[PDB]
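Only one structure is covered here, and it is reproduced in the block below.
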Amino acid sequence: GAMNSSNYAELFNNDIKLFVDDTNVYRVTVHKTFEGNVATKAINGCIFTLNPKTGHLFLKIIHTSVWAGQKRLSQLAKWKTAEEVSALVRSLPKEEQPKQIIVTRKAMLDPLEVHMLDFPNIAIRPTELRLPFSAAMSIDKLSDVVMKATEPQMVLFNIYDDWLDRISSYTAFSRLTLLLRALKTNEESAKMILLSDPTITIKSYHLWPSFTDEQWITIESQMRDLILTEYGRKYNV
Amino acid sequence: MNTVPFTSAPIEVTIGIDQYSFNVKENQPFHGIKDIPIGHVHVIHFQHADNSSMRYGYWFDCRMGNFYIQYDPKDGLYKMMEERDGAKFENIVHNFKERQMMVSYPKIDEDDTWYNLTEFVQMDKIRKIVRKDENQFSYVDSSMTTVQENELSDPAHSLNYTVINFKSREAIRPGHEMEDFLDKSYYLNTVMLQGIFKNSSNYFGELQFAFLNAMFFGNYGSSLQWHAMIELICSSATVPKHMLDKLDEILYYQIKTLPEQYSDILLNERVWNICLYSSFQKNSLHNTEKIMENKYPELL
Ligand SMILES: CCCC(C)(C)NC(=O)c1cc[nH]n1
C-alpha cells in the first residue's frame, strides 16, 4: 500500500522500483487576451521517473504539440503520464522492469493502474511522503533540455552524478530531497548557495557541482538553514 | 392461483413470500400459502425466531412443478421439495384449503410492486446464477458468496453473477485506456450487452435478482453486484434511450420497496451520488432521483 516514514528504507533495497512524478507534465503560462479575457499557453513539460536506488532518471519530455486540439488537459496529462510510463516499462528488458511504481500524487493511481493491467505483478503504490520532485525544473540542465525540445524525447540522466561512488543511496536520496526542497522553497537563494563559489564547477556530464565531501556538508547545512529560515520568514517565527 | 403447502411448522419462524412476511408459532396448525400469482417468479423465505442469523429461502415458479415446504430436523431448516405425484399434491392442497389452514397471498386492486421488481427476472437465469441442477427451485441465503468475492470458498454454494470489474482487461481496450475507463460504453454495450448478456432484458433480470437477494437475505455480494450493474450503465455515455427509461423505473420501485431502516447498509453512498449527480446519466433517472431525494436525502 502507501509509502511513508515507517517503510523508508524499502526505497533502497534490491527490488527495482521507480518514483513517478507528474507535476511538471502539463505546464502553462496564464495571460490576458486582447479582449481582456484570460487564456493559457502551454509550455514544454516532463515526466520525472526516478529509480531511487541507482539515481537513474528517465526524463520524458512532453512537447506542447501533444496538447493540440485536446480538452480537459489536466485530466489528459495524468493519462498521458501513465501511457508514457507504461511504454517505458514495456521498452525495458524483463529483468530491468520495476516490481513497484510509486506515484507522488494519488490522482495518478487509477490512470497508471489501468495502463499497467498487462503487468499484474507490478505494484502501483501511493506515498504519504511530500517529495519535492516538482523542483526538478529548477535544475538548470534539466530545464534546458525540456525547453529546447522541438519534439517528444526521452533523455536519461543520473540525478546523483557520481555520488554513489562515495555515499549510499539512502544518503544520496536524502541529499537530493534536501536540495530539491530548498530549490522549491527559495530557488534564488538555493541556486546562489550552489553556484556562489566560481572555483567549484559542474562537470559537463553532471547536474550538480563537484563538491568535496566536506563542501557537501557545508552546502547541506546551508540548505537546511535556508529551509528553516523561509519557514520563519513564512510563519514569522 | 398456485399453492405452496407446508407439511407442518415445527419451529417458530418469520416466513416471507415475496414482499410479505408473517409469524408462525412453534407447532402452529399452519399448512402453507395459497393464491400465489401465476406468471411471476416468487421467493419464499425464512428467519427462525431463535436464530435471526441466516435468512434463507427459495426462488421458484409454480409453472415449473408442484413445490412444498417441509422442515428437516437434522439440517435444521425449512426445505423446499418437489412433489411429482400430481394427484397426490392436488388432494393434499384441497384438504388444507377446505380446513382453512393456509394464509393467502393478497391480490390488492392497485398493486404492481412485485411485477415491477421482477419484470425481467426469469427462473432459467436464476438457475444459472444459483447452480443446483437437480432442483427446479433455487436456494439462497445471507452468507453465500459470489464468484467474484471468491476470486478476491466452496464453489458449489456460490452466486455465479456476471463478473464486472472496471479495472480489468475485459473492461479496457488496449490503446483506449483513458477513453474506456472514463466512458464505459464499450464495456456495457459490446462486452456485456452484445457479448455476455445478449440483450438488456437479461442484464436487467440479473440486476433485479441481485437487488432482491440483497434486500431479502442481506446478501452482501448481491448488493455489490446490484450497485456495479447500476454504475456500469450510469458511467456509459452511450446507452439506448429505452434502457435508461427502463432503468429509471426499475430503480424507482427498488428504492420504493426498500425498508427505510435498511437504507444505511443496502445503499452505497458513493455509487448513488456518482450516478445521480456526476455521471453521464445524472439527468436521465428522474423518477429514481426524485424518490431518492425525498426518502433518503441523508445519503446524498
Ligand atoms: C385458522 C386458519 C387461519 C390461519 C390460521 C391459517 N392463519 C394463519 O395461520 C396465520 C398465522 C400467521 N398469520 N396467519
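Residue 1 is the first one shown; counting continues down the chain.
Note: Cβ is positioned from N, Cα and C throughout, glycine not excepted.
In the three-state DSSP scheme, A:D21 (mutagenesis position) is classed as strand. Here the Cβ of A:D21 (mutagenesis position) has 22 other Cβ atoms within 10 Å, regardless of which shown protein chain they belong to. According to Swiss-Prot, the mutagenesis experiment A:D21 to N (Swiss-Prot position 1853) carries the following note: Reduced growth at 30 degrees Celsius. Strongly reduced growth at 16 degrees Celsius.
For A:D22 (mutagenesis position), the count of additional Cβ atoms within 10 Å of its Cβ stands at 28 [all protein chains shown]. Quoted from Swiss-Prot, the note on the mutagenesis of A:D22 to N (Swiss-Prot position 1854) is: Reduced growth at 30 degrees Celsius. Strongly reduced growth at 16 degrees Celsius.
What Swiss-Prot says about the mutagenesis result for A:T23 to A (Swiss-Prot position 1855) is this: Reduced growth at 30 degrees Celsius. Strongly reduced growth at 16 degrees Celsius. Around the Cβ of A:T23 (mutagenesis position), a 10 Å sphere holds 20 further Cβ atoms from the protein chains shown.
Listed in Swiss-Prot is the mutagenesis experiment A:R105 to K (Swiss-Prot position 1937), annotated as follows: Severely impaired growth. Reduced growth at 30 degrees Celsius. Strongly reduced growth at 16 degrees Celsius. Counting every protein chain shown, 17 other Cβ atoms lie within 10 Å of the Cβ of A:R105 (mutagenesis position).
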Practice problem: Return one of helix, strand or coil for A:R105 (mutagenesis position), based on DSSP. | Solution: coil
Quiz item: How big is the Cα-to-Cα gap, in Å, between A:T23 (mutagenesis position) and A:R105 (mutagenesis position)?
Solution: 8
Exercise. Measure from the CA atom of A:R105 (mutagenesis position) to the CA atom of A:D21 (mutagenesis position) and give the result in Å, rounded to a whole number.
Key: 7
Quiz item: Just the number: how many Å between the Cα atoms of A:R105 (mutagenesis position) and A:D22 (mutagenesis position)?
Solution: 8
